[PDB]
Amino acid sequence: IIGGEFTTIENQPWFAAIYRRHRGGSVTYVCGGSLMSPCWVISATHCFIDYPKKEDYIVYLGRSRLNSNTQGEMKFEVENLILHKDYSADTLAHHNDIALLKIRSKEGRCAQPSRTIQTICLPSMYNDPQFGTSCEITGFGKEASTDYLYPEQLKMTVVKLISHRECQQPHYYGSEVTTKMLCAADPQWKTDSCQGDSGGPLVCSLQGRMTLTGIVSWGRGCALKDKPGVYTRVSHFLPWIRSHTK
Amino acid sequence: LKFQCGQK
Ligand SMILES: NC(=[NH2+])c1ccc2[nH]c(-c3cccc(OC4CCCC4)c3[O-])nc2c1
């Protein structure tokens, strides 16, 4: 995240940290994700696309730091990994960039509620906040596009949703952005999501609840002027989500 | 106790 503040998982108790294990002993961070129900985490298909081997990923809930542990964290194995059939990437955008991971702990259980583990709410079929709404994004991604490491403390920042008309302007993303994506930027292009933030949440309040409105997906550079961040418009994937989380 | 989606 460029900008933002450092936070603790109690401020984002539905954020999930997904890692991949390597032969050699290292486990590295892959993407962020959010908990929707006790056994399901939702993230982004491009995060798994080049290595769809579910037994090599680890999902942690209750983690405020990236490589050191937090008291209260839970560790899980990926029991099912559902990627999106019709996922495509072009020079910038990813289409249908949503994925579901079913988690199981080594004792056969799913997540348990704590002050550091909570689910986030889903929107109702195709219902979104209006452009202008301030939503918050969180994650362990880069702090400057030139960094080659990720911060060790969880960050969060506030960004506003912008309109498709504004994002589809030729000097922004033109038609690379579709009705299944949302764009959110900082009025003064100061904070935004960046590499390492993919799969984590865009949370806005809808009808009184904190809802997962978008998934960090892509963007050109990080916090660049007229280069909003693009998120998967979760309200338009509710059918797909249900199909697998029934 | 149980989950209340959205609550901190
Ligand atoms: N400017 C943005 N709003 C933005 C947001 C998320 C991003 N994620 C990435 C990104 C870049 C390179 C590789 C990635 O994922 C691969 C690493 C491991 C799995 C796939 C990214 O998510 N760029 C990103 C840019």
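By the numbers in Swiss-Prot, the shown part of chain A spans 179-424.
Determination method: X-ray crystallography, 1.8 Å.
The backbone N, Cα and C atoms fix where each Cβ goes, and this holds for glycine too.
These features come from Swiss-Prot:
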- A:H224: active site, charge relay system (ACT_SITE)
- A:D275: active site, charge relay system (ACT_SITE)
- A:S376: active site, charge relay system (ACT_SITE)
- A:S323 to E: Abolishes phosphorylation, proadhesive function and ability to induce chemotactic response; when associated with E-158 (MUTAGEN)
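Among the recorded positions A:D275, A:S323, A:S376, the residues whose Cβ lies under 6 Å from any atom of ligand 1 are, in sequence order, A:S376. A simple way to gauge crowding: the CB of A:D275 (active site, charge relay system) has 29 other CB atoms within 10 angstroms, across all the protein chains here. Each of the recorded positions A:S323, A:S376 was scored by how many other Cβ atoms lie within 10 Å of its Cβ, and the smallest score goes to A:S323.
A Cα-Cα distance of 6 Å separates A:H224 (active site, charge relay system) from A:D275 (active site, charge relay system). Here the CA atom of A:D275 (active site, charge relay system) lies 10 Å from the CA atom of A:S376 (active site, charge relay system).
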